[PDB]
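Here's the structure, in structure tokens; my notes come after.
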Amino acid sequence: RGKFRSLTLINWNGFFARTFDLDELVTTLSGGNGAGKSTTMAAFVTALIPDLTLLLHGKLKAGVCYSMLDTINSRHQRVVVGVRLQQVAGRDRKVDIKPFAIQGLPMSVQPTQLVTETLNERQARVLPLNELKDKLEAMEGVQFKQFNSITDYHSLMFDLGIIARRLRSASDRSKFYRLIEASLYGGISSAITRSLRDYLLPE
């Protein structure tokens, strides 16, 4: 079976850089109902089903934002899957989201460091997708792909052993979305662990 490594939020309202491993994710999603829990679920659900028709603006902060799922499939391959989110001009509504996938990323690279730049004198800065791309190109063996089709994002995820079922249409996504939701709401810890286990990183 696969291994869920972490959920990483970059520049979300309340979390400039926050990584949650399995235990912390489950604990956070199961506990108190406040803004933290709610912002974390949005990030989790948005990385899994990046479909603006199924779900955001006030949950993010101005500029580049990321929500990433760091994983290891049953083949023992590390796969990072995520989305770059952006509040558009003519705000308080428009949010642009682009899904991406990274293969072959060395363990020495953590998601937060991956997507940020902290120059000696400087303060942390989030890289836009174009800079991330160039940065990963430079790394031997790393394969990066952005998607314009949610269906393509999901196809790769299925091929890479990240998601147990194939999501071919918007209907498929609605159904999956409802499944995830039924398991993420309710404050029952074991239901969360159970859904991540049976819906993600199969075989």
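Chain A is numbered as in Swiss-Prot, which gives 4-58, 77-224 for the residues shown.
Method reported for this entry: X-ray crystallography, 2.2 Å.
Note that Cβ sites are derived from N, Cα and C of the backbone, with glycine treated the same way.
Looking at Swiss-Prot, you'll find the mutagenesis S33 to F noted as follows: In mukB106; no effect. Positions annotated as ATP binding site by Swiss-Prot, on the basis of sequence analysis: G34, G35, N36, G37, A38, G39, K40, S41. The mutagenesis experiment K40 to L is recorded by Swiss-Prot, whose note states: No effect.
Overlay of Swiss-Prot annotations on the structure.
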residue	record	Cβ neighbours (10 Å)
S33	mutagenesis position	17
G34	ATP binding site	12
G35	ATP binding site	10
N36	ATP binding site	9
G37	ATP binding site	9
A38	ATP binding site	11
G39	ATP binding site	14
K40	mutagenesis position	16
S41	ATP binding site	14
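The model of this deposited entry stops at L58 and resumes at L77, leaving 18 residues out; those two Cα positions are 8 Å apart. Listed in sequence order, the recorded positions near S33 (mutagenesis position) (C-alpha within 10 Å of its C-alpha) are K40, out of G39, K40, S41. Compute the center of the Cβ atoms of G34, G35, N36, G37, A38, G39, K40, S41, which mark the site for ATP; besides them, the chain residues with Cβ within 8 Å of that center are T31, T43. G37 (ATP binding site) falls within neither a helix nor a strand when secondary structure is assigned with DSSP, and so counts as coil.
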